[PDB]
Amino acid sequence: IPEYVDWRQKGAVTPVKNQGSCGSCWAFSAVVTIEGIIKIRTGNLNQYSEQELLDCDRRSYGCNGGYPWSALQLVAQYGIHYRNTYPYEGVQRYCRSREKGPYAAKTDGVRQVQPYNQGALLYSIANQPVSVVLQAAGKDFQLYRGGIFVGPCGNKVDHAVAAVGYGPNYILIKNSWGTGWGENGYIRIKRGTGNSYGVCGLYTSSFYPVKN
Ligand SMILES: *[C@@H](C(=O)O)[C@H](O)C(=O)N[C@@H](CC(C)C)C(=O)NCCC(C)C
């Protein structure tokens, strides 16, 4: 597993988005991983629909949260539409998958990373972008604007994001705040603290899709 991984370099991550005033972090998280995995297999980099997860994941709660695992669970069964064809509106509405033609993509299943093990998280990110959670409500986090982030922060995770890289000292994360946040929309969180939870509770719950 190399000392460095950055999926952006191998053209596996799309531009950073802004979730706005809706708690659809869980959907944005899920989409980073789908978009990653499809490009890893097919060589194509496509933009996929956050809005659709938002509208169709019964099991989550639209704006004001849900679960990326649930979310990844739906593309495996059904599929997902391109972001062009099912645009983000930042409001939950009816599920219109149907109205929009055949799926653009389908995934083959979902897997969870062994929790509270840096090693296991690092291994997965070596293979493809992964869905992860952390505690984002503290003001140090919100105020971040470039930097190796070591907190302060607690372990009460409340915000799903995606890990798209790592270094000797950090894990790379794509946030769903604008491009105006942290590092052009990214955050480098310090690793190897040797805390099992991870900084801000980073190792609490990670998932990635499986495809052919
Ligand atoms: C993340 C975002 O800021 O959009 C979003 O609020 C979210 O999904 N939050 C939740 C995680 C899922 C359980 C919904 C949420 O529940 N908030 C508290 C998280 C844990 C229960 C502490």
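By Swiss-Prot numbering, chain A shows 134-345, in order.
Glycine too: its Cβ is placed from the backbone N, Cα and C atoms.
Listed in Swiss-Prot:
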ACT_SITE  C158  active site
ACT_SITE  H292  active site
ACT_SITE  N308  active site
BINDING   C158  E64 binding site
MUTAGEN   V165 to S  Slightly enhanced thermostability and higher optimum temperature; when associated with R-307. Enhanced thermostability and higher optimum temperature; when associated with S-169 and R-307
MUTAGEN   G169 to S  Enhanced thermostability and higher optimum temperature; when associated with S-165 and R-307
MUTAGEN   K307 to R  Unstable. Slightly enhanced thermostability and higher optimum temperature; when associated with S-165. Enhanced thermostability and higher optimum temperature; when associated with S-165 and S-169
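Locations of recorded Swiss-Prot features on the structure.
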| residue | record | DSSP (3 states) |
| --- | --- | --- |
| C158 | active site | helix |
| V165 | mutagenesis position | helix |
| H292 | active site | strand |
| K307 | mutagenesis position | strand |
Of all the recorded positions given, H292, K307, which residue's CB has the most CB neighbours within 10 A?
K307
Tell me which of the recorded positions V165, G169, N308 sits in the most Cβ-dense spot, judged by other Cβ atoms within 10 Å.
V165
Could you give the Cα-Cα distance between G169 (mutagenesis position) and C158 (active site), in whole Å?
17
Ten-angstrom check, please: count other Cβ atoms within 10 Å of the Cβ of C158 (active site), all chains counted.
22
If the criterion is a C-beta within less than 6 angstroms of any ligand 1 atom, which of the active-site residues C158, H292, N308 pass it? List them in sequence order.
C158, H292
Going by C-alpha distance, which of the recorded positions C158, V165, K307 is nearest to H292 (active site)?
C158
In whole Å, note down how far the CA of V165 (mutagenesis position) lies from the CA of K307 (mutagenesis position).
8
